[PDB]
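For reference, the structure is listed below as structure tokens.
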Amino acid sequence: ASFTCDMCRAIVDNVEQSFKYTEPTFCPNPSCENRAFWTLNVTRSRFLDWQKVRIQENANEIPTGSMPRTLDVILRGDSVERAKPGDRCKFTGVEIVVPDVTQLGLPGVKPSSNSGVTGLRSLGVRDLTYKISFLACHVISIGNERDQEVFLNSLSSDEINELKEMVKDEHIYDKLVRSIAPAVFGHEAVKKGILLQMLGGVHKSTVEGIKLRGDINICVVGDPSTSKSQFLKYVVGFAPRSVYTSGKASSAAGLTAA
Amino acid sequence: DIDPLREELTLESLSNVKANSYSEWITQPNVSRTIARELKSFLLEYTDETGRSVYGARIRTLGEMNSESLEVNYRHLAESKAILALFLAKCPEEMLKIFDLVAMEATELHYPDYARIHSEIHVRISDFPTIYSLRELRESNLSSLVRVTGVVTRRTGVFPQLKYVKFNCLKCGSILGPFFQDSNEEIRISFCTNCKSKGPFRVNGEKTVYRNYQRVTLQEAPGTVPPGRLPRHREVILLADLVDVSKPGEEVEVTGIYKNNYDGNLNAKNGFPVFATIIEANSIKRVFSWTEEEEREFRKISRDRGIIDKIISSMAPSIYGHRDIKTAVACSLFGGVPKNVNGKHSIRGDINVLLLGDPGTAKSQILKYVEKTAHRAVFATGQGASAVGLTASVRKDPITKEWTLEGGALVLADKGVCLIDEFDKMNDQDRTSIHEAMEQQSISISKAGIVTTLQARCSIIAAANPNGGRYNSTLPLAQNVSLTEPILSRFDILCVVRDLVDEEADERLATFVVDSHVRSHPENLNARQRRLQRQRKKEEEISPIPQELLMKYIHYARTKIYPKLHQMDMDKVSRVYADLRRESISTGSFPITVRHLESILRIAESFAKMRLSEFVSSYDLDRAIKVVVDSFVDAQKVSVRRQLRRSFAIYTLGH
Amino acid sequence: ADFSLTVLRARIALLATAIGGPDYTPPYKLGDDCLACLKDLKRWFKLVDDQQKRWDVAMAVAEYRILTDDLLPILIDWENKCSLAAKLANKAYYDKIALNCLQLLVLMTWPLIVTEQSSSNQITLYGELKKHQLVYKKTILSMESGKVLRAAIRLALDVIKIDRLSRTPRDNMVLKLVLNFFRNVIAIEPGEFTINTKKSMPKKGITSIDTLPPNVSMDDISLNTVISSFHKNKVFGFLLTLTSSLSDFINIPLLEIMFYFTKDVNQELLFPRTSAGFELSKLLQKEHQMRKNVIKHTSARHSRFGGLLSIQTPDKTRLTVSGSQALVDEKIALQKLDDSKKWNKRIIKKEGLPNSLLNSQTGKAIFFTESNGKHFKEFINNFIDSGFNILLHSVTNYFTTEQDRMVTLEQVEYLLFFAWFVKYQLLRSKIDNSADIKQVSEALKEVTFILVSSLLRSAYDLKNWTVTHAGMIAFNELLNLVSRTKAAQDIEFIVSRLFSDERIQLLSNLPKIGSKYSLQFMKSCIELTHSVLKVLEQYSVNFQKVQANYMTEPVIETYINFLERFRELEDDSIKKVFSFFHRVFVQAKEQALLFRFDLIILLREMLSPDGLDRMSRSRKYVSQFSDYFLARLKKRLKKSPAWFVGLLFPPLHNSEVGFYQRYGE
DNA sequence: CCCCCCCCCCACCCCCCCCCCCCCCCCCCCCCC
DNA sequence: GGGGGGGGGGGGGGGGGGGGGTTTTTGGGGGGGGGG
Ligand SMILES: Nc1ncnc2c1ncn2[C@@H]1O[C@H](COP(=O)(O)OP(=O)(O)NP(=O)(O)O)[C@@H](O)[C@H]1O
Ligand SMILES: [Mg+2]
Ligand SMILES: [Zn+2]
Ligand SMILES: [Zn+2]
């Protein structure tokens, strides 16, 4: 932070910030009488990107189905927005206490109203309390690039050579279909269809604005005796950006959007 | 060597920025005086390639409109004295402050005593080259000029806000000089300058001045936010000329300053020194306007003897055949003339159309095209439309804690079209909400103590499949489809769309479809200019008039032209209606009613509208009769359709 | 009024556009009439800021970035012209603007000082004006690795080429000006946060002392950057060959440069005396000792558990404390009942020179990188091996004259310069037999002793405590050297008669007054006293006659007040204090004078687990001292119950009972 | 099996505090014994 | 040469002023259950 005094144009700068919005206590000018009358210089001061994200205990890690415990994680700078709602993530960073900044005294804010700690001169009669939060310096998830260059130029040269040895093969088309749903026997036509669904058509926009669908819609009619759901389990396990749902369990709203 | 109050610099010195920061450079008074001369020179001597000063013409127009706003194109500043464009991007709060004074000086030069009409001018920057999504805003954008897109989610009322405010100290000599009010913070008076001490203060009564104010919540557009992620938003503040340039639910593109301020509430609840943020708007965009030459182009093409047919062929050009649907859509999209008989009886001008027919016959695609082409449009498929979501609804206002109205689709599309795809899939309680807005052209809510009537001037175009999923030409209409007579009668053109196997017709259609697919393939003088030229080359293969021209032509014909009936073939329309009524006594047939008689007149007026003709000719009326009679005849079962078509031929094959 | 200020700033901004700028055809290009513009800016400095005592141009020139964005480009490109041409050889004109740029750099980098004589405007503008000099120092060192430094040496070489006979007064001035540029660039250092004291302090004090502008970090200003850029521009080579060529108009600035290098760096840092990681592990273990100590001073259960101890005293009365651990340890309970007091006795307070070893925090090291350490140590090694004796002889042959007009800054920098290099060469020679004590022989030539004695005696008589402290430091290193050359062997006998009588008395009276002054003042007094005592013992006019002048209570008060800082003192300093106590108490047997409760408390606080390192040699000495001290105190109390009360007070200067108190018959 | 109903959930005084002023206490310096 | 007295600075205390301090109805959507 950086501040210019009200009664003289002198500037305080590189003012470190506590959890409360922190302003200078003394004027650097030995002539000046000021304390605590300031204007923040927005241009000289430096901000950082900041984002709180709330996380809850993993569903498969709760011991006996009781409530999951929660925590507040602060992301900053380049690490913001790498999380997403419903994502399963691993963070690393600092476990920190965050005070009740209202209780600590704050410009323009009346204080808030567990037993805290008191006697600290900033508090006078008030008693300060703390939440835990996690100041995360790093994030990863643990749970369409449709141009050749932006895809290829991310690959390892080993992967490039595997791609070349695949396209070299004149009859790779059969090898692809036999690689679909390898745990289910037979039914070559269905496997061919699923291959030609993960490989979609080319979506088009006409001069009049009218769109043409690129996606391919497939139906697999089968008796409940048939190994039918294996195809859905396979493709939802395999294909990126996909979901499984049951016909009667899901309503019209639940299917499109509610 | 020089008078210090008039010391000034060269342009290369201005590129030679040597303050610590851009704002420190703009405010350095020798630099500031030079910047004033620089922007003034730009507004004077920048020209179109025709040699006309653009900003001469715009200033001329500004005064003719008595406007407070001067539209400046950023690219014109990037094209000449580009250092000023860089400064404008990096430091807009100072630079616009200078540029406003320059714009006022320029128009005062061009229009003496414009200070009496407006004391100030705002330069409204447009065509700023770089765009962000609301998800994409970051710290590095703070106090920069930004360009953002979103949907206006919530618009507050229009308020006066203080602009220049003097204050009274209750001690000493009371009056304090005028502070300029901003969009984020109250004026703080730490001490009174006249007695150099703290004190209480009040706004001064001798003089103060006000400007309009309005906040808008701008949110990520629903198709633009990635799926699963939540929509981000920001508060946009509109001042002076900009208030009520948008209304809730409209997608807009906003140019403004991304600013921030300390807010103890945000800090209090988050526990970090984290600031609230806004966009202070400097321009708002919703494409359907036109130039004087564009107006002349509409007048030119309107003279063509084939213009109705060229328009009709141009409706949904990438859909083969279905010229009856294209005619019905054209008539609906131009509309009739709404009338009011001495104020004692108001009559619908909108034409409602139903596309009833078999699967895979481009009905949904036609509706999506009309959503593309109409100047105000809304689209709502089947089960996705509730009764109150179509007309209007009442909500317990979350910030006012009282009941307020929310306009449905037929409010949003008022003076426009509403597009209900898969109309047969609606719940009947949802469907029957349509009735009042579809004929009386209003919505009369009376709920929760609210009692009022809204305007709903929509032409509704709907697409439906027959009962069981496919048509049956051995059944009359009322047995093909579950819709009742009061709703069928309101759709005053009916198009029945049958998918029949027919060898050469399917040959031609399939040829057209595969041609369309290669003609729509993505891979199929600067490069951008060449590509737009190639797009025009592709388009003229199937559209007899340009689609971009067609949209503005439709909007022009709608807003300027109001064809009168005259020289009316009253006996012909009377005999047509009388025969249609008599032959409609067949119990299942399309239920001919007086609103169909008025529909003939609406359709004739729409055809005269297509010609930009303020009088309805006999050709317009004859085409209208042909459409309505063919629409009636086409709906009949095969057992009687030949006999009926032969009987009605005297009215229509005379044309 | 401020209208004059905005007129001024407008003029300086226009001049900033007149100097020059980049050319897109990127290269910097001079402006038209560039020499006239530079001359006019130099004129502005003299015309306004000097003659009216303002510094307003010095502020405006920083606002419009003339130094960073014109003058350094001009000098660096001119250096590139000359250096590229030198391999291949209208330079006769561009040389003039290069010289005038260096003049302007010496002006804008001129060391600012504020005093009572400085104007109101100057003392107002001082704090922010310093910040721009720090930006200048950063830019000068960093820009193209500091190629402007190579421009400066080229401007100097262009008079060093013409002979000692040839160089005119203007050429001599130009060389001196280049030395002032190097001195200034070394000398810029962050300013002090000068608070106004009219209005009382709030419930929180000053938020931070940091004065650096936001584009500067202290690493940009650190000696590592100076040494790196000077090595990469061969500034060290220039200085070494310049002092090699000393055969004296420029001698004062050259001395001053060596002072400004040395003034804040400790000699032992240049000598060792996975290794960094191993030492980090050692540091972590050392603080882990403090962890296992504070743990015993911490509650085993939460703070609200709150069991109440009651201390019944030896009398029929009771005190109460909440210390959960204190329930089982009356030591904790007693010192907590003491710390509980809201009362504190009120305590008392207590410029034209820079910070240095004279006034830094006692442990304040400079953290060299290894390459910068090598470059610096080899440079000062070669300086000692070439330039020391001649430069010291030159400046002392001056300074024997004009002592009356020797300004205080000049005095302190001279004494510190002498002391630092004498101490360094002693240390390097104690490390390497290859390094020779006689390579600093000029220190011992009697003219030097006479001058340093005159400076110390005059400063003491004049009550100039700053120069007094510096002369005391210089005396310490002089006596250190003298003891070494006493072992290495006539001059030792000579000075050992010259420091008789008045010099004994003066040196005895420094640690009488020293207790009133800063920790470093006291430290230098103690160091001098130990050096004096070991010198006089090495000699051993009478030994008892001299040491009796030291063994008196004001000296003991200085020693105790110095020793109060024991947590922050170094182990060798505690050793020195306890060796003094060893002599005074055990050997000289004036043991009555140390039976006083201030020492008793101090002994317990450092022998407590919260005190010294368990394995420290100084802890061993304090323990060894304390056993004997307690035995002697026990004996004296058994022989005198009056001394149970006498322990509380200064001993009785009424000799008729004072002798009995002192010895007890 | 489909449609309609109906059910559910949701929106003026007193204390703390801060500033200002006055007096007292403690240190330092100068004079006297 | 040391002790007392006088004078100046600095700190602390006291006083005065100021500001802060949930059920009930209505409407809408979605889900679940029952009857033809
Ligand atoms: N005449 C045509 N020309 C071009 N494409 C056509 C034509 N008829 C149908 N199509 C294509 O058929 C597809 C489906 O069109 P669509 O608008 O959904 O038909 P629809 O009439 O709405 N059938 P439905 O939704 O089952 O009632 C689109 O991709 C169109 O391009
Ligand atoms: Mg459809
Ligand atoms: Zn100030
Ligand atoms: Zn006032």
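Quick note: numbers on chain A are straight from Swiss-Prot, i.e. 307-419, 434-463, 497-611, in order.
Even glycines carry a Cβ here, placed using N, Cα and C.
Feature annotation from Swiss-Prot assigns ATP binding site to A:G575, A:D576, A:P577, A:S578, A:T579, A:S580, A:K581, A:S582. Under DSSP, A:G575 (ATP binding site) is assigned to coil, being neither helix nor strand in the three-state scheme.
Packing around A:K581 (mutagenesis position) is summarised by its Cβ count: 15 other Cβ atoms lie within 10 angstroms of its Cβ, all protein chains included. In Swiss-Prot, a mutagenesis experiment is listed as A:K581 to A, annotated with the note Loss of MCM2-7 complex helicase activity.
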Binding-site residues compared (A:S578, A:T579, A:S580) - the one with the fewest other Cβ atoms within 10 Å: A:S578
DSSP three-state assignment (helix, strand or coil) for A:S582 (ATP binding site): helix
Tertiary neighbours of A:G575 (ATP binding site) (same chain, Cβ under 8 Å, six or more apart): A:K581
CB contacts for A:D576 (ATP binding site) [other CB atoms within 10 A, all chains]: 6
Residues that sit under 8 angstroms from A:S582 (ATP binding site) by C-beta distance, when 6+ apart in the chain: none
Binding-site residues whose CB lies under 6 angstroms from ligand 2, from A:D576, A:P577, A:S580: none
